[PDB]
Amino acid sequence: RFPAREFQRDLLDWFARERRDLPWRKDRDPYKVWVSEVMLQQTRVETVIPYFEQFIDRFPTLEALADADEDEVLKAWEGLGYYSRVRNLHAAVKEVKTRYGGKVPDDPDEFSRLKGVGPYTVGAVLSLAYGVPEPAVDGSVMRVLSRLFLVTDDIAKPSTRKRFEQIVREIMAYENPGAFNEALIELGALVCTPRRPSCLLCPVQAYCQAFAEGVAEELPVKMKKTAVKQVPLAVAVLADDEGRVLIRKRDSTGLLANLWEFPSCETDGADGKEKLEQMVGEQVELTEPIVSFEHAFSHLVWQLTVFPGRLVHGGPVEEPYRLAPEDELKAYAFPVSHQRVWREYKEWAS
DNA sequence: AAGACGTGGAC
DNA sequence: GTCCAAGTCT
Ligand code: SF4
Ligand SMILES: [Ca+2]
Ligand SMILES: [Ca+2]
Ligand SMILES: [Ca+2]
């Protein structure tokens, strides 16, 4: 049916030739491949590079990561987004240490039982690190295959991914699955790009139904995103006389879990300074807002308003709250939105 | 199934 | 503005 060998040859030769020397490609420690694959979920290669370098310098092996304090691991992820990824990884390595004594399982089902490890990450890690011939279908590979085999199913359905997964097993080169899997990923990065794909340069120009029919720009097929809710948020930056600032740790469930923030209130309607004033009551005086700005998430947009305030100590500071010397805020992991809050507060203070 | 879950860069 | 970023949990 499908000229697998001729296809594989023009792909893998292209790949030994064009492969980028990325940091996590220096070797095949499963730990390092695994860390990189988690960081790369919904995140551009170029963004990941500096975080990977710093993360592995802090946590050079699996037990280092497991032994480390949740707070330390989260701070190393600060700014990357989708922070549940690193809680899942941390939990997952703790389990690989206790349960399996430090060795990354090479059994798919056992590896996949670990938190964070879905079908993509099973494929990527096991095919690169241990040679296991599982497909590693990322969003890019779904685009590639959609264009190659002219598969028009919505790639948002879980079922479509399962179809693409089966296709990969058929066309795969079981002689070297790691390189096969990498090469498809690399092809989507370097040639078969979301817009204006470089089909003329493409190595597998000859096997591409979409190019033949002239529709590469028309793929892949994906349901248009839903518009996201908007959420007004009042944020208090409260300083006492010695310059200390009040922060609090978000709970471990839901949005931006276990990250630190300046005390904040979702103000569906009005009464920002009021709804804020009452929440810290549950001794503070808040002045007029100093800035308003938006911050996007995938599924909502915060509309933040920052209110300065003076803190007067009439009691102890009870969890989740913490009294932080300004010079110590850098120790805590904050979301990018509250990083900006602080920046805006300090430039107003000038 | 399809919503929750961050952030940034290239059109 | 849109689409994607080497997805996964619920
Ligand atoms: S010929 Fe174009 S559309 Fe087909 S795989 Fe190559 S870059 Fe993608
Ligand atoms: Ca799994
Ligand atoms: Ca919660
Ligand atoms: Ca990709």
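Residues 7-288, 293-360, in that order, are what chain A shows, numbered as in Swiss-Prot.
Method of determination (from the header): X-ray crystallography, 1.5 Å.
Cβ atoms are placed via backbone N, Cα and C, with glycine included.
The feature active site, proton donor/acceptor is assigned by Swiss-Prot to A:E43. Sequence-distant neighbours of A:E43 (mutagenesis position): residues of the same chain at least 6 apart with a C-beta under 8 Å from its C-beta are A:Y126, A:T127, A:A130, A:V131.
The DNA binding site annotation in Swiss-Prot covers A:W30, A:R31, A:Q48, A:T49, A:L86, A:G87, A:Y88, A:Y126, A:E188, A:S308, and the record cites experimental evidence as its basis. Look at A:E188 (DNA binding site): DSSP puts it in a helix.
The [4Fe-4S] cluster binding site annotation in Swiss-Prot covers A:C198, A:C205, A:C208, A:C214, and the record cites experimental evidence as its basis. A:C205 ([4Fe-4S] cluster binding site) falls outside any helix or strand according to DSSP and counts as coil. Sequence-distant contacts of A:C205 ([4Fe-4S] cluster binding site), defined as residues of its own chain at least six apart whose C-beta falls under 8 angstroms from its C-beta, comprise A:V197, A:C198, A:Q211, A:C214, A:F217, A:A222.
Residues 36-37, 39-40, 43-44, 47, 68-69, 91, 93-95, 97-98, 139-144, 167, 171, 183-184, 186-187 of the same chain lie 6+ residues outside the domain 'HhH' (A:105-133) yet bring a C-beta within less than 8 angstroms of a C-beta in it. Look at Swiss-Prot and you will find A:105-133 tagged as domain 'HhH', backed by sequence analysis.
Under its mutagenesis annotations, Swiss-Prot gives A:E43 to Q the following note: Loss of catalytic activity.
Experimental mutagenesis is annotated in Swiss-Prot for A:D144 to N, with the remark: Loss of catalytic activity. Long-range Cβ proximity for A:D144 (mutagenesis position), meaning a same-chain Cβ under 8 A and a gap of 6 or more residues, is found for A:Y126, A:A130, A:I191, A:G194.
4 residues between A:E288 and A:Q293 have no modelled coordinates; the flanking Cα atoms are 10 Å apart. Residues within less than 8 Å, Cβ to Cβ, of A:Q48 (DNA binding site) and separated from it by at least 6 positions along the same chain comprise A:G87, A:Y88. Other residues of the same chain near the [4Fe-4S] cluster site, with their Cβ within 8 Å of the Cβ centroid of A:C198, A:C205, A:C208, A:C214, are A:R153, A:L154, A:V197, A:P203, A:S204, A:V210, A:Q211, A:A216, A:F217, A:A222. Ranking the binding-site residues A:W30, A:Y88 by other CB atoms within 10 A of the CB puts A:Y88 at the bottom. Calculated from their C-alpha atoms, the gap between A:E188 (DNA binding site) and A:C208 ([4Fe-4S] cluster binding site) amounts to 16 Å. Shown for the domain 'HhH' (A:105-133): DSSP residue counts in helix, strand and coil, namely 14 helix, 0 strand, 15 coil. Taking the Cα atom of each, A:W30 (DNA binding site) and A:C208 ([4Fe-4S] cluster binding site) are about 25 angstrom apart.
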